[PDB]
Amino acid sequence: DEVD
Amino acid sequence: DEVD
Amino acid sequence: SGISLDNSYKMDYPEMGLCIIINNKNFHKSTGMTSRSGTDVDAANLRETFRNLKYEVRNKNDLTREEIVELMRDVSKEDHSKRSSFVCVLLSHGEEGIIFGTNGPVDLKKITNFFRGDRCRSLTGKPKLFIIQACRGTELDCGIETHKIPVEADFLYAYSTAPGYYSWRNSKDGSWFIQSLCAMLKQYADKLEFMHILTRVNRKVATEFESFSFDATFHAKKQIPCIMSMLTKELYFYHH
Amino acid sequence: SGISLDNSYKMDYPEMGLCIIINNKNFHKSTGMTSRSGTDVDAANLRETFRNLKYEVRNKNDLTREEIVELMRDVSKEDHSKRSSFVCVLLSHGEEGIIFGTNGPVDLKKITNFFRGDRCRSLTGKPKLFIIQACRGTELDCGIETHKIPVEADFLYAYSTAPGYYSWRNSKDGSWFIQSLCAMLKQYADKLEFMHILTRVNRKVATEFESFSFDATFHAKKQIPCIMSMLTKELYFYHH
């Protein structure tokens, strides 16, 4: 999980 | 007609 | 029992819920804000419309910014366990992200935060509807001739106008958006899901209204409302 | 003929329309923006999903801000007379109101303005859908355990996340929002109106996803997408  |  | 579906909010609690109408017509002289002629027509139309949907309507008039915040805080601390939903209607001046108390602005985020899923537990999982008749800026539309859940889930913001734009109010008839919203709720609340009602409101505002002004800057202008949905289920005002 | 109703967009033009997918994975080193692992999964899933809806899909990868603006301008100047609708999907970094080209930001308003009712006449009155997988800020959702028309009319912005919030992307599976959107379109596009499909997307994202991180700041977080509708009619991808 990563943020944009 | 009027604006808010 | 037989097969079950979970696609619509449970709207058969003992009570539909509160409908808080904040009607700001007269503003403190020092703010320089004009009086909002026609807004009492809107407030009365909303009171009757939501009464017929079986909401417990509370009308409040000419609240300061401090009174708005206190009212929203207090309402968010009531026990809504027996209520299906919550509705708040804001009728005032505004700018993007802001609605005006009689003596200055209130951040819309401050108002709505009281009802977050983690801060109002008796409304968690229930639809929280904010209906906003206020400007969102000063642009004019010239027209063209033709398990956890998120704390921000289950809100719907029914804005009268597109982001950045003025919102139009007629001093005799009420605001274009509120007039249209009440008419579409009266006609369709026993028939259509709420997003489909609001889409009919969008069409009515977009097609049936155009400004008339002696000032060329403000003449022949158009408006489209803006439905902002964080809802997770279909919403019907009736139940089976 | 018999009685007629006009509540849904005409979707039986010879062509459904274009689906422009802008897939920005790799950013110029000088911007300091990280690569967006998982975005190719999203782009492939969208291409297949919109292909099955009979859209003319054009995939574009790693466009600069200048290339994004030129592409949107050029597409808006095509003749869309025989097309029912227009779809643009943006996969990139972003902030509120902004999506990133590989070398810097583009205002979303600049992109969408090319398609205004007065500036793209062959799309006037037709639905213009912008699907946006990008951050809208840096807030994290902690969750809780359970006749003229307006020039801005007929747009729908299907945002992956609430205003002000980060948007979550899994490096293996793709973004939470795009995964869910494609699944719900595959399951329901022959059955449900578009707002109802997007509401199922809201529920899927809100209930089935939660972040896992070794960093406590980013761990156990939730997301709700945000449907922003200026549409004036119901939208069904099928026709009779």
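Count begins at 1; order follows the chain as displayed.
The way this entry was determined, per its header, is X-ray crystallography, 1.4 Å.
Heads up, the Cβ atoms here are built off N, Cα and C, so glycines get one too.
Here the Cβ of C:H93 (active site) has 21 other Cβ atoms within 10 Å, regardless of which shown protein chain they belong to. DSSP gives C:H93 (active site) a coil state; it is part of no helix or strand. Under the heading active site, Swiss-Prot lists C:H93 (among others).
Same-chain residues at least 6 positions away in sequence with a Cβ under 8 Å from that of C:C135 (active site) are, in sequence order, C:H93, C:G94, C:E95, C:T161, C:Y165, C:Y166, C:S167. The annotation active site is assigned in Swiss-Prot to C:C135 (among others) on the grounds of similarity to another entry.
For the recorded site, C:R169 (mutagenesis position), the DSSP three-state label reads strand. Taking Cβ-Cβ distances under 8 Å and a sequence gap of 6 or more within the same chain, the neighbours of C:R169 (mutagenesis position) are C:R36, C:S37, C:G38, C:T39, C:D42, C:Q133, C:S175, C:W176. According to Swiss-Prot, the experimentally introduced change C:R169 to A (Swiss-Prot position 207) is described as follows: Abolished ADP-riboxanation by C.violaceum CopC.
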Across 10 unbuilt residues, the C-alpha atoms of C:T146 and C:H147 lie a whole number of Å apart, namely 49
